[PDB]
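*Asks:* For reference, the structure I am asking about is given below.
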Amino acid sequence: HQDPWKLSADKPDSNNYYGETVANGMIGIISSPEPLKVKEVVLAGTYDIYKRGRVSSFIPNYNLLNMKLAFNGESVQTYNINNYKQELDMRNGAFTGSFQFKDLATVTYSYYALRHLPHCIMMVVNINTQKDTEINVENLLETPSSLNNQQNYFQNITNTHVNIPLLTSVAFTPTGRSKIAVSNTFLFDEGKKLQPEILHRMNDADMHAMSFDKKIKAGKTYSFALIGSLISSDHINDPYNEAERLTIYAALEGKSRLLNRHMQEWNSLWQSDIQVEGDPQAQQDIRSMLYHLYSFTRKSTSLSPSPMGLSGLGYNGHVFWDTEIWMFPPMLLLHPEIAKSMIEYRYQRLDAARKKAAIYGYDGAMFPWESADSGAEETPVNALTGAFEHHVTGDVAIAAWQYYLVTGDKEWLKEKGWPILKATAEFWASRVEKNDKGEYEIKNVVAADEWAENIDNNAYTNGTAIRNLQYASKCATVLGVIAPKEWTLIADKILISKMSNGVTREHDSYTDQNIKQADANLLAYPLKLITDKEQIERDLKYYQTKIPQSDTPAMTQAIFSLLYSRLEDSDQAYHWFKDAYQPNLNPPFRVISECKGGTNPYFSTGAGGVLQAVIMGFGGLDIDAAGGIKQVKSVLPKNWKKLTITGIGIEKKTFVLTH
Amino acid sequence: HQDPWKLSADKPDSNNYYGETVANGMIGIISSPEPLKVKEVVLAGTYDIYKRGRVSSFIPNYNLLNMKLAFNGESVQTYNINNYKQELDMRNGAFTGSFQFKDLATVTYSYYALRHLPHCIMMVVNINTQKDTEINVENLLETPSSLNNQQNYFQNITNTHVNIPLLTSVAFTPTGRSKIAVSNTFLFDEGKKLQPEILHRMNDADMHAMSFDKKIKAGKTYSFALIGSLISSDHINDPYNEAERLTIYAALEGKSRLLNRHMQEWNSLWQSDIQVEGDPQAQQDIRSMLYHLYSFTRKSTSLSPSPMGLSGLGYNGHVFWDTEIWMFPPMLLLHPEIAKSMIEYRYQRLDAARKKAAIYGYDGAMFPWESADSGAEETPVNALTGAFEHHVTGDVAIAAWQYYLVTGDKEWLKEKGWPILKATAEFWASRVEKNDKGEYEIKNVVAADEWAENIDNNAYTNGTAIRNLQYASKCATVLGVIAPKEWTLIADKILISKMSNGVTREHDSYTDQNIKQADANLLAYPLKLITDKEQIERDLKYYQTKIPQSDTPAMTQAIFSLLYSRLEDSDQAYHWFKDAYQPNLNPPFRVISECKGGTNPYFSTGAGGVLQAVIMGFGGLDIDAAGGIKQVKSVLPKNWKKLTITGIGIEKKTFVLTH
Amino acid sequence: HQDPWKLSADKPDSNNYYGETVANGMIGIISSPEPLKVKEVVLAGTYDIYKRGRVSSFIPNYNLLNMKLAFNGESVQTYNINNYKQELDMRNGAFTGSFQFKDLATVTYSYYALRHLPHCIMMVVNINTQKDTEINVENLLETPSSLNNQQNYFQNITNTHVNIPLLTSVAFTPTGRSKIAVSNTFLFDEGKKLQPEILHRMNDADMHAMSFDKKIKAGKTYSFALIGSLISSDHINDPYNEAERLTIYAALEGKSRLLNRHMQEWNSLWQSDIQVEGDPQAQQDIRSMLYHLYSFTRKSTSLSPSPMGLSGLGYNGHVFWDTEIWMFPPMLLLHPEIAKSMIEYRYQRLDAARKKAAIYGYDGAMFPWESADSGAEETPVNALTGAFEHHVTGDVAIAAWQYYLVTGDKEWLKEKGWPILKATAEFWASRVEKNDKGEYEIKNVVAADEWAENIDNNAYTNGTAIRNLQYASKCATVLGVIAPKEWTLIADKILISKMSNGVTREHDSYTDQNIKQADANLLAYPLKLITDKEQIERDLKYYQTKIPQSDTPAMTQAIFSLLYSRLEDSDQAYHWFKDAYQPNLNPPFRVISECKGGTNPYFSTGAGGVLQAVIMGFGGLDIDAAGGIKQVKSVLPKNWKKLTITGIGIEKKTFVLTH
Ligand SMILES: OC[C@H]1NC[C@H](O)[C@@H](O)[C@@H]1O
Ligand SMILES: OC[C@H]1NC[C@H](O)[C@@H](O)[C@@H]1O
Ligand SMILES: OC[C@H]1NC[C@H](O)[C@@H](O)[C@@H]1O
């Protein structure tokens, strides 16, 4: 189970199973241990009041692939199959199951969130017989209890050449805020005259189904596909007609064309890859990380990943600095156009940030701690982060400047970067307070160490304000505009203090408290405010043991790894690399939970972190302050013979590292 | 009945009557055979789910002019009047009825969709008595069954000088998507003290009425008017108050001011005119075509005509390439500012085109086959054109470039033309596939010949892609912007094939099939990809026979006419000119149906086609690729002594043609 | 009661009491005569159909400060309190009440609409007992009858450090157009362990309450605060969560930080001030005028004041030319950034003005007589002003040009001023009619003298059209853009006529009618079309006695004052100054009603007028047509020893005047 491209599980154990996800940046499908079922489906961009937090949330959607298969009128179940296996092919996001039913037939089924068609899904089923048998196949559209006011439809779309049977449902999110349409069809190879008649049943309030029978002789392979389109009022004005239209189009494209297009898109994604020689487990793990990031983003959009991407409802689907600081930097280097989507998400919500600033008594743009559809604040009111954790504004500005540094796109800087950088700088200029010594303080925040609440002069926050102001001033110079000279004066005098031992103080109330996650250490990377090697080391020595083993998110150890790599300490770098995700894994596919021993995968934030430890740490790759990508000194784990990183920067460079 | 300015009908035959329309680009009113009634009223820009196609539709609206007239308490009906006549004055869009009631009085009534006031209507009624008589007059607001949740209101708006009685109705389209308000008033000449008291009855769930009596002595003329305002939530935030406000405004402007303004606007429209000497029927017919286009469009808006304009619900009020290719070119030459509205419709829906492209796996902007309020696809799901007829994107780009060529407005090119041209070119670049010989193919479309479904390399479609790409590249050069060099490379290598007989092949599966309408012939005009005269001729010879007499729309013969005019073949040109619309006519006003012997007027697309045959064909007028309007060789029908075309181009030129 | 900074009232008389307002540009709170109650609360930007006019309106909001106080379970009443006093401190918008309960304790309470936090309020309560006693305190959230579908909530927001109890209500405006959320908390000094337990009762459908008891020992002061946040769907997508979030944030900021920020903002506002020596009553009155303007506007927004600011539902909260011509000029001179908000209100509604123009048959932008949320017309239909009072378009243009003149901001001219000026000029170009002598007329308007309805060539209206056209042409020149030369030709020939006595004729039907308010006199100031002193004087002589004593708004005499000051006639200037507001005052705080002896304060329009009489009249300050602020000859009232005006223009100049 250490193929570098495939994750595999034998005989799923439902008592200890955490599904894997396939996704195209719009729809995500999470596996079930049960054959021919899926656990959960999630549509990006669709939010309503639901469960956790009393704020907007992703909504569990139609489990549109659910099928029941019977042989000779005997239902297939986990309990009467054998040789049952599941595999995820990360090369093309194909989830496949396979099993034997008694003495009758082998079943293989593969499903896909099609890469080119954001709202279309497909499952292909093959049955290979060892004896004569008749299958009954049923596709179920059960309206989840998250949705309401459902309607269940069925019709035949025909011409002289086809009969396309459409199983359609339409329903609402809990407050009526979004309308959801799903439309499914079966695709056969045998043509209109010979295809099975499709029956429709509507026996339940919350479920309807289409079904058919097929006699198959011994020694034959019978194939069929299920295509499904899932779309909402958040994506299109008339989701009902659009879903039908999409499934009909996909049906007439046909399995072969769909999968060819799908594969082309995935092949382009994997032109940026990380290859490790001498450690199969590392190789597979890093592939899983890349795969989940690629699955949970989409080029040419305004979508941004939640901390859990499309793996579920984790953190209500909300967007945090988890994007800008954690998932964005690796995507910027490998695929700038994915990064472009992430920052586009922020650019389009600049106006709601302006609104937030005004409501909280400030100038410019104040980005929310948690963001969703509108760009307004979405943090649950019970968390003081919503009101008080303000570094997110600086995080957005850092991302925006980085995007420009890497691409050199001055047109985008003028159209999008500068709006962001200017407004966010204006925020910080209004956020600081000058004291009697002419220093600038940022008081009463929640720190990046979120256990420290309502404290003053948080190191990380104050670091982001410095960068935000500096970068906005540089941006002005690039565009030939005059920037308020206050921005520089403030930046140069924002307080970052040291304790008597010379260690960066986390905040004004800080002595030796345990901390939730990296904060002061973030001034070294990614901010690069602290570049002195002895200072990096002292901060590392002092804080690295301040993060407890339990209930601490995967937003720490990856940075420790990167910083030890930069210091050229292989044993330390490798210790922290492994510690950042290996204690967080869930079976059977080594998905990453938020915390050690956690059970809430997939935490895509953690993946993005570790990916920087690999690319920026072991690879030595770094965003040069004067533009483009550079390489600094680095070390590999002892047991790594070669590290190869492809498709870096706009020149798409390959970096090879050996001992 | 061959006045060059008036269409007239004696004694309307209700068993065989197709009403004429008066319209101001916003409201259309379709005549009834019955006196003092109207058949149908349609409001542009208002769409909701309704009947045909399960998709958005124009909605039958309040027949706000319906009046009942009684003499000595005896209702006027078709059955008790005599000398009944109707006439449409195309000079000012006045529909007039006139009749005699027994021995008592002559009635004349004229109604108008006021040209300056998009939401206001007026009917003027004159009664000339031959004996003493008392009239009872009633104005009815019946809520059509297309609307729901109606409220019926009545009030008196007063000051010391006036009493303006308002009959008001407010209701909803089927799904609640639009709120509709209608407000009517009666205008008298005799002033507040002497005017009839107005009674209000609300006897039915779906109808209320205002009424009055008036004694008139023998030998006197008594005049009154009905003013009506009709508006929706699609046009204004508060339609209820806005309708009342408008009717009060119009009332205090008075009949005389309203008609003077109305006539000024119509006079401006007719400064661009076509005059034919030697054929009264041609003259009247071409006037009707101009009149319908002028009535169904409006300068300084973002409105675009449906194929049936405001003549009714035809094609659900949706916008098709019927605008860009068929109705737009004649309007661009005669009145550029009307063309500007047509393309503005598309510019404002550029975003919904981008959305469609992404949903179907493409870059840039993919315009919908059928468009309505949002700009999203509105083609009924049962018709495969929705998903597969793709030339519409190129049609929109061609229109946009043409607009620039004719006006020379480089500011508009930068602000509106280039956005369109760039996105649409990006679509085609993503739509083509390169083959092993370095040619580019466009596979799996429905052709302009819509009877050819799911075929490859449609001549017309491939023609539009070439033009779209070339024009986008030229546009880039004009604005000094760098365009992807791919656009030219692709354009130059898109496939256009010939069969062994040297005739342009319609598509890759094409041999000798009957075709719905012109396709390959369109490469000659309007695309002008084929300029070789022998090639034009061969394509004409081959395909002209391929269109059946039945169920083929009026989007063919007009092109045949134009192309024979260009070749200087008068007899052929004239045969096809007449064949394009004369077999499609409906009595008593010679309105045009979509197909030969059809019964679904008024097909404004057909009119636009024929108008190009006249202007571009017989007139020889042509949009020069380097800018402005030029004239190429042409011929007139034998029986036409003179053809005069006025107000052409931004220089407003007159073209005179004789044998 | 003539402190120059405080308005004060002893023993409020509920039978003759008009409350004063505290406001921050977003929320207004109007005082009650009763202790620890407020009369009315109004939220800017929230409109729905409600009562007057059948059109959108501000809505009575939660009286969120209402408290009941008891000693030893004996409620505070008028009948058992003594030295009851109220005071408004204009320095910081603090409304304070103070009183004695029997012989046992002194209570003071001060409330604030916090200047930095647009949606937050605070009341601070101090109780000093002279014997041991127990207070019961109750904060009531009664849902006003203006709102519907209310929900009453209560919860505890905690961490180890705090327990923040939230009393929250959510409700809807009459039609469901706006959702309103209010969330209150109590702030204690004594910390989490020792703070009173908070009880919650929900005994009524429309009222719930939080309460607590506290023992206070003899000779001790017990202090607590109430913080309230009031917000709607018009301000934020999720008002319910945002209100809770804001109150939590304010609570953790704490009273002291909030009042510090509050005071900083007020201190900046008062850096522009008017000081009079030798007339305490004048000084206090002019301070009240300034105070009300500062309270009813807000820098860095798109908010514009209604004629009654945030003092209540006066004129349904609608925006009129009352802003551009009456409130805007004094704010432009003193604080340009407040003026910038006023014109931003119009810039953001330019599109709805374009819509209105098209609906009424005109080009460009036609601003509504009455404006609210959308920018569409909101005048009640029963007032002919809505359809016919057209000078508002010119008024908006004049304001826009003035803004540029004073600031010199050419970036804003290009981005915002020119759009407005161009569209509005295009309106007038389409609005005029040329007659036989080559003059231009504007026919069928309601005049600025609104008693003149449906008349032609109103002096004021025609004056605004001249200015609008001239300013748009000048604006074009500044930006190097070509303007239609028709604008100048029209401007130069618009009709302004004189009667035989050489007096400016108000309109074409005008001889000697009484008039509602200044019209022809407005051509002298503000338009400055009439600069000849003898002409000014003759117009003044003829019209000044044409305004009746009764039911004439305060939009006349202040102009008379300014014009007599410009003529150097102190006795006349001073007569008209006092006449403009002194007969309009209401007790106990000298609030200004709309008309003499009126009872509908606070008419902020009137205040703006008088403030121009002071600044532009007595101060001689004037907007120079070539840019910046200048000073012309002027006179002071005899009894004024010195007039000092501070913070004028972008150079923030001080003007000092003596005899
Ligand atoms: O994953 C989202 C969120 N969880 C809590 C963490 O402390 C914070 O750093 C992160 O943004
Ligand atoms: O007129 C609407 C529509 N009808 C069908 C025709 O074939 C097509 O060309 C046209 O666009
Ligand atoms: O104060 C609002 C409105 N009331 C009536 C006045 O006549 C008018 O001039 C003013 O704009």
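We count from 1, first residue shown onward.
Per the header: X-ray crystallography, 1.9 Å.
Note: Cβ is positioned from N, Cα and C throughout, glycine not excepted.
Not my notes, these are from Swiss-Prot:
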- C:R52, C:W369, C:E370, C:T385, C:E450, C:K516: beta-D-glucose 1 binding site (BINDING)
- C:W321, C:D322, C:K516, C:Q517: beta-D-glucose 2 binding site (BINDING)
- C:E450 to Q (Swiss-Prot position 472): Loss of activity with kojibiose as substrate (MUTAGEN)
- C:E450: active site, proton donor (ACT_SITE)
- C:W451, C:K516, C:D551: beta-D-glucose 3 binding site (BINDING)
- C:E594 to Q (Swiss-Prot position 616): Loss of activity with kojibiose as substrate (MUTAGEN)
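Each of the listed features needs to be described in terms of its position in the shown structure.
*Replies:* The Cβ of C:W369 (beta-D-glucose 1 binding site) lies under 8 Å from the Cβ of C:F320, C:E377, C:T379, C:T385, C:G386, C:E389, C:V392, each on the same chain and at least six residues away in sequence. A coil conformation is recorded for C:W369 (beta-D-glucose 1 binding site) in the three-state DSSP classification, outside any helix or strand.
Within 10 Å of the C-beta of C:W321 (beta-D-glucose 2 binding site) we count 27 further C-beta atoms, all protein chains included.
According to DSSP, C:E450 (mutagenesis position) is assigned to coil rather than to any helix or strand. Neighbour count (other Cβ atoms within 10 Å of the Cβ, all protein chains): 17 for C:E450 (mutagenesis position).
Within 10 Å of the C-beta atom of C:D551 (beta-D-glucose 3 binding site) sit 11 other C-beta atoms, taking all shown protein chains into account. In the three-state DSSP scheme, C:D551 (beta-D-glucose 3 binding site) falls into the coil class.
The number of other Cβ atoms within 10 Å of the Cβ belonging to C:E594 (mutagenesis position), over all protein chains shown, comes to 22.
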*Asks:* Looking at the recorded positions C:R52, C:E370, C:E594, which ones sit with their CA no more than 10 Å from the CA of C:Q517 (beta-D-glucose 2 binding site)?
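*Replies:* Taking C:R52, C:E370, C:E594 one by one, none has a Cα falling within 10 Å of C:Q517 (beta-D-glucose 2 binding site).
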*Asks:* Taking the residues C:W321, C:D322, C:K516, C:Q517, which the record names as binding beta-D-glucose 2, find the longest CA to CA distance and state it in Å to the nearest whole number.
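*Replies:* Greatest Cα-Cα span of the listed binding residues: 16 Å.
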*Asks:* According to DSSP, which kind of secondary structure is C:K516 (beta-D-glucose 1 binding site) found in, if we only use helix, strand and coil?
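*Replies:* Looking at the DSSP assignment, C:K516 (beta-D-glucose 1 binding site) belongs to neither helix nor strand, so coil.
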*Asks:* Quick one: largest C-alpha distance among C:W451, C:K516, C:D551, binding beta-D-glucose 3 per the record, in angstrom?
*Replies:* 11
*Asks:* Filter the recorded positions C:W321, C:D322, C:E594 down to the ones within 10 angstroms of C:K516 (beta-D-glucose 1 binding site), Cα to Cα, kept in sequence order.
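*Replies:* Cα filter at 10 Å returns nothing.
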*Asks:* Taking each of C:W321, C:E450, C:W451, C:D551, C:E594 in turn, which of these recorded positions have a Cα lying within 10 angstroms of the Cα of C:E370 (beta-D-glucose 1 binding site)?
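*Replies:* Within 10 Å Cα-Cα: C:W321.
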*Asks:* Quick one, of the binding-site residues C:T385, C:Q517, which Cβ has the fewest other Cβ within 10 Å?
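*Replies:* Each of the binding-site residues C:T385, C:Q517 was scored by Cβ atoms within 10 Å; lowest is C:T385.
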*Asks:* I need the neighbours of the beta-D-glucose 2 site defined by C:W321, C:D322, C:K516, C:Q517. Which other residues of that chain put their C-beta within 8 angstroms of the C-beta centroid, in sequence order?
*Replies:* C:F320, C:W326, C:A448, C:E450, C:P553, C:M555, C:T605
*Asks:* How many whole Å apart are the CA atoms of C:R52 (beta-D-glucose 1 binding site) and C:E450 (mutagenesis position)?
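*Replies:* Spelling it out, the Cα of C:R52 (beta-D-glucose 1 binding site) and the Cα of C:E450 (mutagenesis position) are 19 Å apart.
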*Asks:* Near C:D322 (beta-D-glucose 2 binding site), which residues of its chain come within a Cβ-Cβ distance under 8 Å, counting only those 6 or more away in sequence?
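*Replies:* Once residues fewer than 6 apart are set aside, C:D322 (beta-D-glucose 2 binding site) is near C:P305, C:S306, C:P307, C:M555, C:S604, C:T605, C:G608.
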*Asks:* Using the alpha carbons only, what distance in Å do you get between C:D551 (beta-D-glucose 3 binding site) and C:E450 (mutagenesis position) once rounded?
*Replies:* 12
*Asks:* Near ligand 3, meaning Cβ under 6 Å from any of its atoms: which of the recorded positions C:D322, C:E370, C:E450, C:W451, C:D551 fit that description?
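*Replies:* Among C:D322, C:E370, C:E450, C:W451, C:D551, near ligand 3: C:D322, C:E450.
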*Asks:* Compare the Cα of C:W321 (beta-D-glucose 2 binding site) against each of the recorded positions C:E450, C:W451, C:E594 and report the nearest.
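*Replies:* Comparing Cα positions, the closest of these recorded positions turns out to be C:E450.
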*Asks:* Specify the count of other C-beta atoms within 10 Å of the C-beta of C:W451 (beta-D-glucose 3 binding site).
*Replies:* 14
*Asks:* Please find, for C:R52, C:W369, C:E370, C:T385, C:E450, C:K516 as listed binding beta-D-glucose 1, the greatest distance between any two Cα atoms, in Å.
*Replies:* 22
